[PDB]
Amino acid sequence: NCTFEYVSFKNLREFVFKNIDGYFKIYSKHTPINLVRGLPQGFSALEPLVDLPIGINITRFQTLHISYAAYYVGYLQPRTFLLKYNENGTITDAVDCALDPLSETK
Amino acid sequence: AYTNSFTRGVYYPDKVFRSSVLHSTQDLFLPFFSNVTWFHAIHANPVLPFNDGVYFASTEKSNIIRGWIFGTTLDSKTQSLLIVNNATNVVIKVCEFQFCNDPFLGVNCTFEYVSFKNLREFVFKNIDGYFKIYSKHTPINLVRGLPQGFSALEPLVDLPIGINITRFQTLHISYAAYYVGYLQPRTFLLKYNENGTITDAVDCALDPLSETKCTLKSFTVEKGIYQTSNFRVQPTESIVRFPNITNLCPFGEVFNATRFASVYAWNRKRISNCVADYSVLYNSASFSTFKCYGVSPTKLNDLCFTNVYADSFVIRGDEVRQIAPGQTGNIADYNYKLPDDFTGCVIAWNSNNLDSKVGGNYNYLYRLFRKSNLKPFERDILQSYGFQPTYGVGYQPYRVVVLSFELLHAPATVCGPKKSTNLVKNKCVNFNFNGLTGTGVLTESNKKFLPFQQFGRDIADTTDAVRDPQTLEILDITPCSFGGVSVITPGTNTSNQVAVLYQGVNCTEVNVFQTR
Amino acid sequence: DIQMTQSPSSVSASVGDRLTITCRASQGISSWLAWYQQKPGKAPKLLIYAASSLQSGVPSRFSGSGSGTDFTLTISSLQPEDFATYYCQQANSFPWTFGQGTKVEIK
Amino acid sequence: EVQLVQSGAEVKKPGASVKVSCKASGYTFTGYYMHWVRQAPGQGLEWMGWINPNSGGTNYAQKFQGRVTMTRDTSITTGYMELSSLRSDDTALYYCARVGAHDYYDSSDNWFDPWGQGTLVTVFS
Ligand SMILES: *[C@@H]1O[C@H](CO)[C@@H](O[C@@H]2O[C@H](CO)[C@@H](O)[C@H](O)[C@H]2NC(C)=O)[C@H](O)[C@H]1NC(C)=O
Ligand SMILES: *[C@@H]1O[C@H](CO)[C@@H](O[C@@H]2O[C@H](CO)[C@@H](O)[C@H](O)[C@H]2NC(C)=O)[C@H](O)[C@H]1NC(C)=O
Ligand SMILES: *[C@@H]1O[C@H](CO)[C@@H](O)[C@H](O)[C@H]1NC(C)=O
Ligand SMILES: *[C@@H]1O[C@H](CO)[C@@H](O)[C@H](O)[C@H]1NC(C)=O
Ligand SMILES: *[C@@H]1O[C@H](CO)[C@@H](O)[C@H](O)[C@H]1NC(C)=O
Ligand SMILES: *[C@@H]1O[C@H](CO)[C@@H](O)[C@H](O)[C@H]1NC(C)=O
Ligand SMILES: *[C@@H]1O[C@H](CO)[C@@H](O)[C@H](O)[C@H]1NC(C)=O
Ligand SMILES: *[C@@H]1O[C@H](CO)[C@@H](O)[C@H](O)[C@H]1NC(C)=O
Ligand SMILES: *[C@@H]1O[C@H](CO)[C@@H](O)[C@H](O)[C@H]1NC(C)=O
Ligand SMILES: *[C@@H]1O[C@H](CO)[C@@H](O)[C@H](O)[C@H]1NC(C)=O
Ligand SMILES: *[C@@H]1O[C@H](CO)[C@@H](O)[C@H](O)[C@H]1NC(C)=O
């Protein structure tokens, strides 16, 4: 009962998965890193790649490991952000308008 | 023949007394200096259009013109206004008169009334069924043409006839030239003297000087520069853009399927995540039955749906009529049932060449008995059809495709591919890029959009540029030239010559001097 | 229902005459019209269908024309055996309905 | 030969019923509708209804609804028209006629062809 099918540390692969009015929006950014212990510190914006109009109520998820890789899970909140667009239209910085009074001032 | 209307054709717009005042009013007036057709009555009484109102004038020396006829056919089939003035008796009738092939005077009626040296001007207009007649009589001494000057026409008669008047003809006395003009929704500035008589007028669209006079509500303009009207370039054509081939939908493998299923075991194909091109139903005239319910096929390529279901099966001609909401029979009740609120289209064509064998094709079956009727869109999985080439049209096989459209509270992935047009650069156009519309000039740009970015915006959040969905180039959107029109003039006590400044524009879209 | 009005109700013509019979529908029926011939003591017989198509075996002096609301049965060269009553019939919509018939007599 | 042969003329009392038969031969019986058309003294023709001999479905003119019944017996390729509660103006020539289909006007199959010879029903005491 399939309704859709598509077929096409050194590497950090970040993703955002959100469902707005039935649309499953996937964002990602790949960048080389040289760090095993934890997430590298820095800023990098994730571009959209895929938008699947599935309309599915998603409440849980699980990862898939290749067995013969740490991963992190965060949650989104309705925060206001100030996004800095450079001359090429790439987001290079951001201010979380509720992190602290200085960010609120900015 | 044509003559100069000069300043004729001004009438009192209403019944209000005014004095020592310049009053600006918008009504159907004869444009100043317009051309009016010149007819002769020497040694010529055609039927003229009425349009939105007619200005009429004549010059007389022996009272040759004695009446007018207004109507549509002038042949006793409809009501036609007839006005006749014979010696001292003015006669007005609206009977369904039977007129001659060429009406003239020799030397079911709903209304009746009975009462060169002379210029008699008239205005005839119909507003909401009221036929309004204005006129002014004045002595003249001129045979060649209309005298030059200004004279306002007072109202005399208002007949609430409610008759649609589109043509008129004049009446000549045979043992007198006349002019026909047309009214336009122009704005006029009317000068009322101390006695309430209109003595002059300004046509607020004759020229920039008249626009200035109207702006200041005066017949005298002091030396200086005045802003009278905003200039705005209009678009010439629309531009509709959609990708050339985003993603098509496999409607071919549903209609052109090598083999079909029986009606009791009808096959369902799910259409999702693809642009639905319905032009294969429009172009392909090989369809026998094409009926839609709840939606129209023309307004289908511009409408989104959450999902589309394509049901396909085979029945005979007598059963094709059963594939519809509110139908009964073996097929509707036991094989394939459509709900009463079905929203879709039913397509069928004669497949006798494919689904018939010389020994009878018995591979297509149908359910004959069932303890209850099927629910809408139910598939229950028997009698065999067995079609022959010599079968009657009602018993020949037919391949049916039933497209059903659903719209739920979910994202719609199936919408439709609308035809694209050519793109015109460096011209004011009304553009549509992936559903985003607007007006502006499309030019080449050097903006490096990222592969995921489709539209650009400026500080004001307006659209700055778009990426053409067919050719991955960035086009700048510059709103079409606009500004203001200023009139530079010395006072009217010196000269009526003016200069016009078009503010913040190039001398392109408009003795021309380009300034900053 | 769709009313079919035939004219004339009767016509007398000579052998060899060209004869025209008209049928007017109360609304548009495209080409959904037929013409039948009923000879004395016999059942009607299809002559023309789809306004202008000749039924197999029918003499080609019987022809039809028209579309929409106005239809014409033509007999190009009248024969004595054409003494009969002729009926138009619409099949655009049920109930299928007939004209009142045109009686053809021979001088 | 394709032919429709009807039963013989009958007299029936007012209020009674009549059942006319139409035996088909020379064609695929279940492959064509059978229609009934009647012709009253003023030789007008009046469509009565049809039976689909394949499905058994029927459709009657509103004038005869509740009073006419059309049936068939496929095993003997015969159709029947029964008209009940007969009245004086039911005196008429009753015809059966073959019709191939009710969709495409462009085919000769889809018109009345052929007709039976008619059955005269006289309603009188
Ligand atoms: C996805 O979740 C929404 C919301 O929880 C569901 O919407 C509910 O639908 C039922 C009947 O369809 C209603 O009685 C509820 O009131 C709806 N919820 C709200 C909050 O209004 C939706 O049906 C779910 N989809 C699926 C496939 O389970
Ligand atoms: C005079 O003209 C008007 C407008 O052409 C006619 O109004 C039309 O009336 C019919 C039915 O009465 C409507 O179907 C049309 O839509 C109307 N037109 C418009 C533009 O709305 C009016 O009937 C005409 N009067 C006479 C006597 O012919
Ligand atoms: C298939 O999934 C859809 C979800 O949209 C559901 O409505 C349908 O009933 C399912 N069919 C079967 C046979 O599970
Ligand atoms: C934008 O891209 C160009 C090359 O396409 C690069 O030279 C330039 O430095 C980039 N801009 C920034 C702010 O890095
Ligand atoms: C009216 O006709 C005159 C010559 O008869 C011409 O000079 C004038 O330009 C015409 N008016 C317009 C608006 O073209
Ligand atoms: C003028 O015309 C009217 C209308 O036809 C006619 O009745 C009348 O006799 C004519 N003559 C006079 C002197 O009124
Ligand atoms: C008379 O004219 C009126 C127009 O208002 C029309 O309605 C009416 O039917 C006409 N009567 C006759 C007998 O022509
Ligand atoms: C107004 O009418 C009077 C006479 O009634 C006349 O003397 C006066 O000059 C008129 N006004 C103008 C501006 O002509
Ligand atoms: C759409 O048009 C572009 C521009 O020519 C072309 O390169 C591309 O291949 C087209 N799309 C398809 C599916 O061919
Ligand atoms: C016209 O009016 C202007 C007022 O700006 C004045 O300076 C000028 O001298 C006047 N000229 C005449 C001829 O009255
Ligand atoms: C006006 O247009 C000309 C050519 O059409 C161009 O050379 C000039 O720079 C333009 N001026 C402005 C102010 O846009």
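The residue numbers of chain A are those assigned by Swiss-Prot, with the residues present covering 165-172, 186-240, 244-248, 263-300 sequentially.
Heads up, the Cβ atoms here are built off N, Cα and C, so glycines get one too.
Annotation note: A:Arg190 (mutagenesis position) sits in a strand segment as assigned by DSSP. Note: A:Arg190 (mutagenesis position) has non-local neighbours A:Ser205, A:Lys206, A:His207, i.e. same-chain residues 6+ apart with C-beta under 8 A of its own C-beta. Under the heading of mutagenesis, Swiss-Prot lists A:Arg190 to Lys and annotates it as follows: Partial loss of biliverdin affinity.
DSSP assigns A:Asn234 (mutagenesis position) to coil in the three-state reduction, outside any helix or strand. The Cβ neighbour count for A:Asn234 (mutagenesis position), using a 10 Å radius over every protein chain in view, is 7. A:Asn234 to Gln appears in Swiss-Prot as a mutagenesis experiment; the accompanying note says: Increased resistance to neutralizing antibodies.
Natural sequence variation is annotated in Swiss-Prot for A:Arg190 to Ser, with the remark: In strain: Gamma/P.1.
Listed in Swiss-Prot as a natural variant, A:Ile210 to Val is described as follows: In strain: Omicron/BA.2.75. DSSP assigns A:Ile210 (variant position) to coil in the three-state reduction, outside any helix or strand. Same-chain residues at least 6 positions away in sequence with a Cβ under 8 Å from that of A:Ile210 (variant position) are, in sequence order, A:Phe186, A:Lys187, A:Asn188, A:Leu189, A:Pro217.
Among the natural variants in Swiss-Prot is A:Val213 to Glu, noted as: In strain: Omicron/XBB.1.5, Omicron/EG.5.1. Within 10 Å of the C-beta of A:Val213 (variant position) we count 8 further C-beta atoms, all protein chains included.
Annotation of the natural variant A:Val213 to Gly in Swiss-Prot: In strain: Omicron/BA.2, Omicron/BA.2.12.1, Omicron/BA.2.75, Omicron/BA.4, Omicron/BA.5, Omicron/BQ.1.1; the original residue is retained in the structure shown.
Around A:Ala222 (variant position), the same-chain residues at least 6 positions away in sequence with a Cβ under 8 Å from its Cβ are A:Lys206, A:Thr284, A:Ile285, A:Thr286, A:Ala288. A coil conformation is recorded for A:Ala222 (variant position) in the three-state DSSP classification, outside any helix or strand. Looking at Swiss-Prot, the entry for natural variant A:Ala222 to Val says: In strain: 20A.EU1.
A distance of 35 Å separates the Cα atom of A:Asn234 (mutagenesis position) from that of A:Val213 (variant position).
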